[PDB]
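Accompanying notes for the structure given below.
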2 protein chains.
Amino acid sequence: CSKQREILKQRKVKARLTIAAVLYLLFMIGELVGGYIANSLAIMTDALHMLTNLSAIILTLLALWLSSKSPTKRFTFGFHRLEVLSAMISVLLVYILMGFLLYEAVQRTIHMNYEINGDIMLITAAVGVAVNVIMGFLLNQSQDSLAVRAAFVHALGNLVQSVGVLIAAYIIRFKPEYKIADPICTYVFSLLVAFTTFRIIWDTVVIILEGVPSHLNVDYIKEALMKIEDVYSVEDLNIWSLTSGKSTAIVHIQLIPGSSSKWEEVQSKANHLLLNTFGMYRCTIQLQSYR
Amino acid sequence: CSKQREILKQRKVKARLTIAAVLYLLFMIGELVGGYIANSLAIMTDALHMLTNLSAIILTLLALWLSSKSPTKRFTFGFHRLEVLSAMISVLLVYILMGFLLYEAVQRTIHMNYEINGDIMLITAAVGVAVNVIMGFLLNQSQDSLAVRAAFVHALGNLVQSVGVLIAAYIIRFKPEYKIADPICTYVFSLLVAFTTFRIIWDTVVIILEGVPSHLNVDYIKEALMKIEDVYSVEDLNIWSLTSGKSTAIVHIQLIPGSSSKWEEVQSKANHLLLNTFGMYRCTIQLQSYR
């Protein structure tokens, strides 16, 4: 009954992504009007962060819509790699935002006077954690979809930066002769953001480089296929994934000598085994008689 | 005799790349010592451009060396996608250099006085074309290797920028009340550089997205496969390339009813045809009896 199962998954993913996008836009407008009645550009400065989050989500939605298209004559496989590309784009945007914050901090640690803000820094950090914790529960997930995972990683990075800014504002508020704690918090929590993004970066790079997914081991699959009756060897067992949840395989069973007619049965057994017990959105196998 | 042929091409590509790298290093040293006796930082400014070119070539060499490794249990295919990644990196660095030039020009078009240099601008442009025209013949190439193609594209972009700077400097030299033409040439030749990089960007993106190579049409291959004796249909004919020159395929021949024993012959015929008449560094086909 898996013919239409994936449709429900993409519908849920799209619904969650549009809900997140409209929530981000609503928070954007709310913070903008709040800053307008509070005539402060520092509050408006978070509009850029909301912009990059919303742009990443919009690009993800476009990539998913394109991926829903049927394969063409130029792309024999589907457009599922567009979702991976959108994930890389989102990671690049969060890295760019972290780099901008890092440059602002490195300019903060020198030139003196540190451009003191005060209480207003606490408020923009208080809403940063409050907004991002809502998005974290929305994109919780806990195979999973790579798009929502990338959105959740972006939300977690934004939450880490927000809590770092909150901590820095609090330590500045009490005993304000320190006046310097903000750049160190910026550095430490930028490192933490990199730690958060490490796993998704590794998974995406492995996906692009035609490596096996991290949740599959070749030795176990090879032994399982070798357990099939009338199988002599597995010459090559290439495995790669178009995207998270859509992983294919190429298999090169060699037949037992003296039994070459029983090739269709072996092919069906291998196909059914691979599909049912490893996912294998589609798999193709090639049989060779004994040499 | 194709078992050891490809070794010769990788050896030649590596030799050419090291020759280009050492030529870049020698020109770097020559221009650096030349600037020291001419005590001008503008001459030293091209050291950054030679740095990015040399770094791109070095990353390409590392990617090729890694690609020469045998497939592992995490990457069932080879590391050939590292060469494609290095090509994207080279494109990204040339785009970054163009963006830095564009930002400098947009700062020149305003704030007045345009930071006049004069004759010394002609010299750094005269050696820019002379250096790049030499390696343009070196990386002439004219399937080809993607690494040398990316290096040649980078060299061509650098040559275009150099000739643009030369034209702007010559325009400034005569009738020097104009004094404005330099950013205009910068914009026009940045657009030309983007035009040069368009084709390699498109090819690399198609390679990553699991699209068929631009020099292959599925319909012709499908008709050729259908021309094979004892073939009823081609259910699916996936084609993708790990890198330029290494393209694989997956084929789903269905057998003519009443003839199922003659499956090995059909498989061998299809494999030989695909390999010899389309390249197909490796291809795998799966046969199904009539339904």
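All residue numbers given for chain A refer to Swiss-Prot; the residues shown span 98-239, 266-414 in order.
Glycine too: its Cβ is placed from the backbone N, Cα and C atoms.
Looking at Swiss-Prot, the entry for mutagenesis of A:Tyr355 to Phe says: Decreased homodimerization. For A:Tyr355 (mutagenesis position), the Cβ neighbour count at a 10 Å cut-off comes to 16, with all displayed protein chains included.
In three-state terms derived from DSSP, A:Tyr404 (mutagenesis position) belongs to neither a helical nor a strand segment and is classed as coil. Within the same chain, residues at least 6 positions away in sequence whose Cβ sits under 8 Å from that of A:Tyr404 (mutagenesis position) are A:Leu365, A:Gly368, A:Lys369, A:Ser370, A:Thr371. Recorded in Swiss-Prot as a mutagenesis result, A:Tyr404 to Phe carries the remark: Decreased homodimerization.
Using a 10 Å Cβ-Cβ cutoff, A:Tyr413 (mutagenesis position) registers 12 neighbours. DSSP assigns A:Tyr413 (mutagenesis position) to coil in the three-state reduction, outside any helix or strand. For the published mutagenesis A:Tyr413 to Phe, Swiss-Prot gives the following note: Decreased homodimerization.
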### Whole-number Å value for how far A:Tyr413 (mutagenesis position) lies from A:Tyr355 (mutagenesis position) (Cα to Cα)
8
### Summary
Answer in whole Å: the Cα atoms of A:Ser239 and A:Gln266, separated in sequence by 26 unmodelled residues, lie apart by 10
